[PDB]
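Each remark here refers to the structure printed beneath this line.
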Amino acid sequence: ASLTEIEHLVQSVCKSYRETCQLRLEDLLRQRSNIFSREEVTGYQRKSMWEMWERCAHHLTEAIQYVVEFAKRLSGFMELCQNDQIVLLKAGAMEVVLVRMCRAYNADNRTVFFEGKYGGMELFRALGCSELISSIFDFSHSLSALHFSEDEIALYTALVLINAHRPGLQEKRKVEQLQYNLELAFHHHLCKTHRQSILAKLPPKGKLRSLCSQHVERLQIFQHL
Ligand SMILES: COc1nc2ccc([C@](O)(c3ccc(C(F)(F)F)nc3)c3cncn3C)cc2c(Cl)c1-c1ccc(S(C)(=O)=O)cc1
């Protein structure tokens, strides 16, 4: 577990992420000027819940595909048994997607980028999931308030996926080794960038599971009526 090896792993994970980040940050930031008009918003609000459901499910599906690309590029992930590979992804894919979403959230006006423009939470009114969506904005907002960086997201989400405590793992010790290495990389880098203070400010991991389990419950309902 050399120092050079540790720095190599950091750069690897950050490369893997930059290659699967789906939307470039500079594009997202540039678009913050572009906001949905009152009419446009009303457009989304008139759609049935099932319309918005199909739209968001496709958005979610395409996102999770990028998280799969990312995981497959994490050192040592592909060398796992196919069982553990599926366990980890089914258990952490949604969570990763949710963390990535803070890149699309603008904390200055509480708006999220969605299909070409930024819009508030009223945008997703049709779903009737105001409770949950408000929770998604709050999570993004707190991460956005920390000025979460691309590399930080890459290393955090790598740790979300590679969880040796996931029920159903067969080669558990094999993942434990992966988890340790990544955690060493994540903390070494926070220090190199003088950002280790965010660790106390980070939302608890349980809340990441609590917000996704609430979220994953709705998906089971919306399919298929
Ligand atoms: C807050 O609500 C949401 N906001 C979203 C914001 C963006 C996107 C996004 O897909 C996107 C953008 C950037 C990134 C990046 F950060 F990775 F780059 N990933 C993904 C997108 C938008 N326009 C183009 N794209 C690609 C999807 C969102 C979704 Cl799906 C929800 C949502 C989730 C669950 C429920 S529900 C059924 O559970 O109630 C309802 C709604």
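Chain A uses Swiss-Prot numbers throughout; the residues present, in order, are 265-489.
Positions of Cβ are set from backbone N, Cα and C atoms, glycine also.
The Cβ of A327 (mutagenesis position) has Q286, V361, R364 as same-chain neighbours under 8 Å, each 6 or more residues away in sequence. Experimental mutagenesis at this site is recorded by Swiss-Prot as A327 to F, annotated: Completely abolishes transcriptional activity.
For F378 (mutagenesis position), the number of other Cβ atoms no farther than 10 Å from its own Cβ, over all displayed protein chains, is 16. When secondary structure is read from DSSP and collapsed to three states, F378 (mutagenesis position) falls in the strand class. Here Swiss-Prot notes a mutagenesis experiment, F378 to Q, with the remark: Completely abolishes transcriptional activity.
DSSP assigns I397 (mutagenesis position) to a helix. For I397 (mutagenesis position), the same-chain residues 6+ apart in sequence whose C-beta sits under 8 angstroms from its C-beta are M385, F388, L391. Swiss-Prot lists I397 to N among its mutagenesis entries, and the accompanying note reads: Nearly abolishes transcriptional activity.
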